[PDB]
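Novice: Please find one structure pasted underneath; my questions will follow.
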Amino acid sequence: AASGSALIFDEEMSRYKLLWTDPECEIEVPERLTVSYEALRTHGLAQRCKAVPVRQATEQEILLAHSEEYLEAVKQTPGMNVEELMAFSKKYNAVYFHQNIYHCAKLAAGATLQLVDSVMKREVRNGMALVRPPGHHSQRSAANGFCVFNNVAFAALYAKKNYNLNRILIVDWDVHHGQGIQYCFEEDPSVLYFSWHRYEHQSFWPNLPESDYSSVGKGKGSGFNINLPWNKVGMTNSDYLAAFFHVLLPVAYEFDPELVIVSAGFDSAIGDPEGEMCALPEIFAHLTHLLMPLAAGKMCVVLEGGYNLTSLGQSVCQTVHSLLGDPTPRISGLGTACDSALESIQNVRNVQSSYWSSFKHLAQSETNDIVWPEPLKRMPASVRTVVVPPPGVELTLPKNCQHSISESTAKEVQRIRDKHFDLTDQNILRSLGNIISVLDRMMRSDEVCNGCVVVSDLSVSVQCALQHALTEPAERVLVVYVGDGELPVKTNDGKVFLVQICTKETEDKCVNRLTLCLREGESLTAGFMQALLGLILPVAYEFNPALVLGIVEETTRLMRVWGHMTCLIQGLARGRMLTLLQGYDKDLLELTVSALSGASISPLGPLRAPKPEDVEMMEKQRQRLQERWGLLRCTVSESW
Ligand SMILES: O=C(/C=C/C1CCN(CCc2ccccc2)CC1)NO
Ligand SMILES: [K+]
Ligand SMILES: [K+]
Ligand SMILES: [Zn+2]
């Protein structure tokens, strides 16, 4: 399977610049490329990426997305003097030309195609192209907003033509609306385009009516354009995550793209003079991470904007850290999106309910100088995942997993056995040695990250796992439990939150438990995904645990989704998750280790839309919990 991450960059694309004064374009500088690549080098991330050379987009490739007339006129700019380049620039909105910009434009476009080829030829799993000029504003016959050619549109057109792709997701998290991309694909259901952007009721550039939430596509492409306008500046991590959990991710996993392309502008990051938003660079580590289980990880991140040379470097690194599989930073202080964001979110959801399953219950009333902390260090664990299979069972393990028991810890198991258990089943007592040994390696060391242990007795294993974590001390523990029955977990001191996926409808009282009973049947897979994206993830992120404890009991149905959840849930607790599998099940154990270890998640494909009973159940849980956990909100709250 493909491994590694490409980094496509070339110093030549920094060799064009503004040659006259124009405060509109004053901010698009060569140093954005220089600073971004030099920050990747400073943090050791460039050295870990497969360098892939830049190339020029050919004339035929340029014409996938642009007209002959426009290409001919741009082809003349290398021969123009400064006076002539200014006259040519003035024909377009917020764009400057330079004797070398045509050359660099073909490089920025060729680099994107180099990226697309390396990912689709399985030479790498994913990658990033640092390019200049940006693309997403470019249109079929015009330059616009610093863009000459539409790099990301090329990539989707080229991947369609050269790899026969039917479904391509484009995620545009730049702070500006990528109207060039939207115009490109508005009638094309094969390309799904998502963009959030500073709109301010159309008063922010490029001031377009069709940048609003109501542009859902045209014709056969209706429903494959999703605009989320930001009508206030200052949007926070919670707004960005609320957009992902309640708009982008539900749509993207139902669409099931064969390739993901990110228009990665970082002007949506704190400190940027254009975006004036407040999201920390670390949020881009999660934006990337939450998209990585799509399309078996085939993700092409293409740089667009980003103008604060400092927030720029830190967001590029956070993105590449996640592309490389490094553990995610903990995001603290999450809560409800602001009212403006919930308004935009609720309006997109409503207008899109005609087109997407995860929104369809909405349609019938039966169913309805700036400073911030420098990001902490992210270092890959030397051994990522520890595994403890049943005694004697050896398994073919990924190159970053080991099998598990010191006398020091063997003392601890005696101490616990003497007080709380009596227990003499000397096998269970090995389970407890394993849990403690794995947990100690997970939290004490930065060279083991997570782990899975097979166990026989759930309650004693769960108890010591939980009690040993709560005493390290891990401030908070998220517990995710697939099974029925009550476990020895006391989730009423604020330190534990319990997600339980069961088969019997059990009323839960208090707001530190989320219990989901999904009616059995073929629709079980889609219902689980809907609760994962819309409930489990929003709560888990607000909760912000220091350890995640997964628990599966021997009583299959889970095998189709367990890998997505294991992958997504590693956005919490810096990836520190300990999974207890009750009984042996080589396939469940292989899948868990594979997702724990950072491998690609195989796609879900086409799923039967979820049962309405399950969607009423999950909206009842959201009603019951969103007042405590504001990140669950996807509507504006009732003003009393
Ligand atoms: O990063 C991008 C392009 C971002 C551009 C958009 C257009 N404004 C210029 C608008 C302006 C600025 C100052 C005075 C008068 C007008 C600059 C930034 N897209 O992702
Ligand atoms: K955008
Ligand atoms: K489209
Ligand atoms: Zn931008």
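Heads up, residue numbers simply count up from 1 along the chain you see.
In case you wondered, yes, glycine gets a Cβ from its N, Cα and C as well.
Quick paste of what Swiss-Prot says about this protein:
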type: ACT_SITE; residues: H137; note: active site, proton donor/acceptor
type: BINDING; residues: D174, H176, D267; note: Zn(2+) binding site
type: MUTAGEN; residues: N93 to A; note: No effect on steady-state kinetic parameters
type: MUTAGEN; residues: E274 to L; note: Affects substrate specificity, diminishing N(8)-acetyl-spermidine deacetylase activity by 20-fold and enhancing acetyl-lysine deacetylase activity by about 100-fold
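A description of the local structural setting of each listed feature is requested, covering burial, neighbours and distances.
Specialist: According to its DSSP assignment, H137 (active site, proton donor/acceptor) is coil.
There are 26 other Cβ atoms within 10 Å of the Cβ belonging to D267 (Zn(2+) binding site).
Under a cutoff of 8 A between CB atoms, and with a sequence separation of 6+ in the same chain, the neighbours of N93 (mutagenesis position) are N144, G145, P206.
For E274 (mutagenesis position), the count of additional Cβ atoms within 10 Å of its Cβ stands at 19 [all protein chains shown].
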Novice: Based on a Cβ-to-ligand 2 distance below 6 Å, what subset of the recorded positions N93, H137, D174, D267, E274 would you report?
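Specialist: The ones that qualify, in sequence order, are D174.
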Novice: Across the 30-residue unmodelled segment, how far is the Cα of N368 from the Cα of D369, in Å?
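Specialist: On either side of the break, the Cα atoms lie 45 Å apart.
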Novice: Is it possible to get the count of other C-beta atoms within 10 angstroms of the C-beta of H137 (active site, proton donor/acceptor)?
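Specialist: Around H137 (active site, proton donor/acceptor), other Cβ atoms within 10 Å: 29.
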Novice: Across the 2-residue unmodelled segment, how far is the Cα of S404 from the Cα of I405, in Å?
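Specialist: Flanking Cα atoms: 7 Å.
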Novice: Of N93, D174, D267, listed as recorded positions, which ones have a Cβ less than 6 Å away from ligand 4?
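Specialist: List returned for ligand 4: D174, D267.
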Novice: Per DSSP, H176 (Zn(2+) binding site) is which: helix, strand or coil?
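Specialist: DSSP call for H176 (Zn(2+) binding site): coil, neither helix nor strand.
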